[PDB]
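This report refers to the structure that appears directly beneath it.
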Amino acid sequence: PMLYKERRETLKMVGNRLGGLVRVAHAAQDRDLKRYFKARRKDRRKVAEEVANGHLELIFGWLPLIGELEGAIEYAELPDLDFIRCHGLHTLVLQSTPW
Amino acid sequence: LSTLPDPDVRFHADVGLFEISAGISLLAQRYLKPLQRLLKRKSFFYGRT
Amino acid sequence: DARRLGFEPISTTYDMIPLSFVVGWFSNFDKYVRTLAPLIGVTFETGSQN
Amino acid sequence: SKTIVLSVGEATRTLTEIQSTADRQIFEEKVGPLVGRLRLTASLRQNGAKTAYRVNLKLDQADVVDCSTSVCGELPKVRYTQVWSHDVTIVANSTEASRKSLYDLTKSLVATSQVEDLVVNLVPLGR
Amino acid sequence: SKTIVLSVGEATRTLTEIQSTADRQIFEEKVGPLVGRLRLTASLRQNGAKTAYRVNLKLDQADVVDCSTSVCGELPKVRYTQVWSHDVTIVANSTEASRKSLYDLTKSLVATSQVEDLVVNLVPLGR
Amino acid sequence: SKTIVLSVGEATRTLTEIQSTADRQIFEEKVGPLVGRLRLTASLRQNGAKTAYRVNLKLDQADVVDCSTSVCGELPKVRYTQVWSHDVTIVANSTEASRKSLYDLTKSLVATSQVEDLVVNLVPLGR
Amino acid sequence: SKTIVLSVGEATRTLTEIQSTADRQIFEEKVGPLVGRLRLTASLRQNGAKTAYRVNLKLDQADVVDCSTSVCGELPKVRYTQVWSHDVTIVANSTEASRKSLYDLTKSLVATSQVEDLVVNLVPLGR
Amino acid sequence: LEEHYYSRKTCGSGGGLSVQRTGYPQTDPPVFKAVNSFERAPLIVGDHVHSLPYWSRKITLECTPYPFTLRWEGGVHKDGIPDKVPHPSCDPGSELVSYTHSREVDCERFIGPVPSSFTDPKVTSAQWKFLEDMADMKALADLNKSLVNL
Amino acid sequence: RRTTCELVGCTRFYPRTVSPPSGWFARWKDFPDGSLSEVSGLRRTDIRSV
RNA sequence: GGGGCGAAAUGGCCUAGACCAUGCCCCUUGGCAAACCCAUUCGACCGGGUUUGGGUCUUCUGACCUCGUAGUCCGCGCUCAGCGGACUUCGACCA
């Protein structure tokens, strides 16, 4: 398991950035929309597009970071490693005599 | 020594990979589920504008 | 799995919900970890006896 | 697979490896009915902070009975079960001569007539 | 290792043991491309309180396609996947003659022409 | 070390490697006085984001003068210095035939009589 | 590589090139323990505006000690360190006869008995 | 720095106690690297109400100082002695060393390095274009609102 | 125009499970428990055009 | 409680500018993996408590098992074990 430490790290410990994406979303792009629900029909003709153009731009700006994260994902499946070794010995006393 | 006979290697497997699962699952319960709940209502649209 | 975030830039009209891709990336990443599975392998190289 | 030959005096019994695993080795004796026979469980592990080791050896053998020889209808049914486990806690950095002397003492205590009487006549060891 | 020879009528296929383990035996056919070939999964266990047993046998074979013969770039890609699992629940204290008769009946039902028609023409079994 | 033989027509000159380094290879000609002789600087590198490469080749030769043949006392002193650098910007994913054709065209332009006249008589190239 | 044979009188020592580089040549003696042995650093460069040159030659040798012969645990540890550097500032346009005479004078001063006494008995040079 | 008391009770020949106080300077990592700078293009024209194209970049980092102190004690074990408070009272025959310590901490030093995300963000062209268009629209709307009191 | 980048954090103390001795005894006395310090910061980069 | 913000949602101010109101962003840390103990149908039944968890030699400095992290030359050969191997460094209950 100590051989997979760096791999697990670069896999998820850096992937938390991806989780950080949904945070800004839930925080701003759906909570700050409390104004659209309170305006009269005379303002929905504009607020809908005002929000759509702002969200599409954010998605477009998100796109490249997703590409970088995908490229980083491929970096984890590179078949590279080393070699392990061992050794074993044994002895057997044959004969002996005084002098 | 060459052509060693069939080896008897034993690997326990089950590395510490379940650890990262607790992170995504915990974070998913804090921002993803509320986002899906809010998006369930008034799912805005898009047009040529 | 060979999916891991579909990526693929795309844009349409009257069918693209802005915040529909946000949940998609996270769902794909979550489903990607459940499919992960190690697969180690070992083979004899060289030896000697003294 | 892995075969073990045991000499009882007039016949030779053969035990075959069935569940080859590192943390649990299960040997089964192949004579006739596989259910309710001779089984052996072996386990090897470490302890604490890489100090010593732990070896466990258990030997089970459940007797079976059958009535198909006289009675119309009775499947082979197990009767009692015997459990004889072990526990070996020998440190790595020890002494080969001391380990050999301990093994010889254990073999002598097993082959002595006092443990046989304690097992058969259920008389406490003390001769 | 372990080799299995299967006769199809005019050629002989060879399956080689790959993942030798007690609770999961994985045999893989060696012909050419190892990915998307013939695989066989075998498993043996017990059940309940040492009453009967459980044997599982699955055979998978996924077809592959390639465009390098005409198109100037396409790796071998798998198409569909077929799963054919089994389930054997035979108690230990049974009957050898009954087991042989059941095996013969299963072999006859497999070699009959009704199951072949059910597989090919997708017509329900009923002749 | 690394020797380079150049044929001028009637004699052969020998250049010896002196400063063996990856990013800067310095070859010096060994004939007599090492100071104020023939030197060659070679460099190889990459560019941008692993796209193409960059090769630099410079050849210098400074003439020397001495008065010890007649005048009492004058150390060998350098006169002028000539610098002839190069710049090769060839991408990796190119064409071997195109590179060979370009090398042949460069060799023909070097061996032609127009560049020789441009060098000697200082007349602009245009015949 | 590059081998250098040095005669001490009764035995021959061999120094092997280790770090082959133009601006820094590192020769190391191969006898037994590589750490704390005989090392030689050589460097050659220019100066000012291509006037003269600069040669540096340093020779180091650190003694080692070990207690594994009697004490039951002590790694080979270095004791003191000796540094003997040099500095050669000879211009290119000089005189071969003058350089040979200077080298002969330096060799005579090195082989004389006065410098040996100055090194051993620490007595100032003045006989 | 730390100050400790080594109150050791003597044997039966007296049964007193010797404080023996000693100080021990301690090492610690460097203090937080505070940052505070300001820059602006050279003044072009004195007029600021109109001003000329300029720029300004300010970066600031700071950590509030806050000291705190910890402490702990302990002593040797004996055979069923019920007096093992900071300074053991009774004395059966042997001595008890005991010990009481108290070290202070400078929280300004026990802070990891600043993350790499603390940099200037990147803005594309479409981002600036949309942000300019929406701002101009809001300004024109605010202007239109003002003309309602004609 | 303008571009900002904020930063905020907190700090707390959590002593180890215990200070085990060899064959002696020890105990814990008075620890922070409450909040400790704080870190902040703010960057800015604005360019104005007529 | 300790902080942040005027950004970001709007309202005063509202060439501009810098401050204000509701108002919005975080901490209340968390995890050990093993071994043993109770009353009883005189164990099946969930829940709790104790001993250990990178480790020893003088775990004082400093080293001896192990690895992790880097930088440097590296072998295209010399050594009985051989080998692919050398030197210097920081860390080592886990996020």
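Using Swiss-Prot numbers, chain F covers 2-128, in order.
Heads up, header says this was done by electron microscopy, 3.9 Å.
Cβ atoms here come from the backbone N, Cα and C positions, even for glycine.
Per Swiss-Prot, the features are:
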| type | residues | note |
| --- | --- | --- |
| BINDING | F:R40, F:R46, F:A53, F:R55, F:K59, F:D61, F:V84, F:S86, F:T90 | RNA binding site |
| MUTAGEN | F:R40 to L | Loss of translational repressor activity |
| MUTAGEN | F:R46 to P, S or V | Loss of translational repressor activity |
| MUTAGEN | F:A53 to L or P | Loss of translational repressor activity |
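Here the features listed in Swiss-Prot are painted onto the structure.
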residue: F:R40; record: mutagenesis position; DSSP (3 states): strand
residue: F:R46; record: mutagenesis position; DSSP (3 states): strand
residue: F:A53; record: mutagenesis position; DSSP (3 states): strand
residue: F:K59; record: RNA binding site; DSSP (3 states): strand
residue: F:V84; record: RNA binding site; DSSP (3 states): strand
residue: F:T90; record: RNA binding site; DSSP (3 states): coil
For F:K59 (RNA binding site), the one of F:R40, F:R46, F:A53 that lies nearest, given that the mutagenesis positions are compared by Cα: F:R40
Spatially closest candidate among F:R40, F:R46, F:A53, the listed mutagenesis positions, to F:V84 (RNA binding site) (Cα to Cα): F:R40
Inter-residue C-alpha distance, F:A53 (mutagenesis position) and F:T90 (RNA binding site) (nearest angstrom): 7
Largest tally of Cβ atoms lying within 10 Å of a Cβ, found at which of the mutagenesis positions F:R40, F:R46: F:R40
Cβ neighbour count (within 10 Å, all chains shown) around F:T90 (RNA binding site): 9
Nearest-integer angstrom distance between the alpha carbons (Cα) of F:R40 (mutagenesis position) and F:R46 (mutagenesis position): 20
Fewest Cβ neighbours within 10 Å, where candidates are the recorded positions F:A53, F:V84: F:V84
Integer Å distance between the CA atoms belonging to F:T90 (RNA binding site) and F:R46 (mutagenesis position): 10
Of F:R40, F:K59, F:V84, F:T90, chain E-adjacent recorded positions (C-beta under 8 angstroms): none
Residues F:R40, F:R46, F:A53, F:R55, F:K59, F:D61, F:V84, F:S86, F:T90 binding RNA per the record - widest CA separation, whole Å: 27
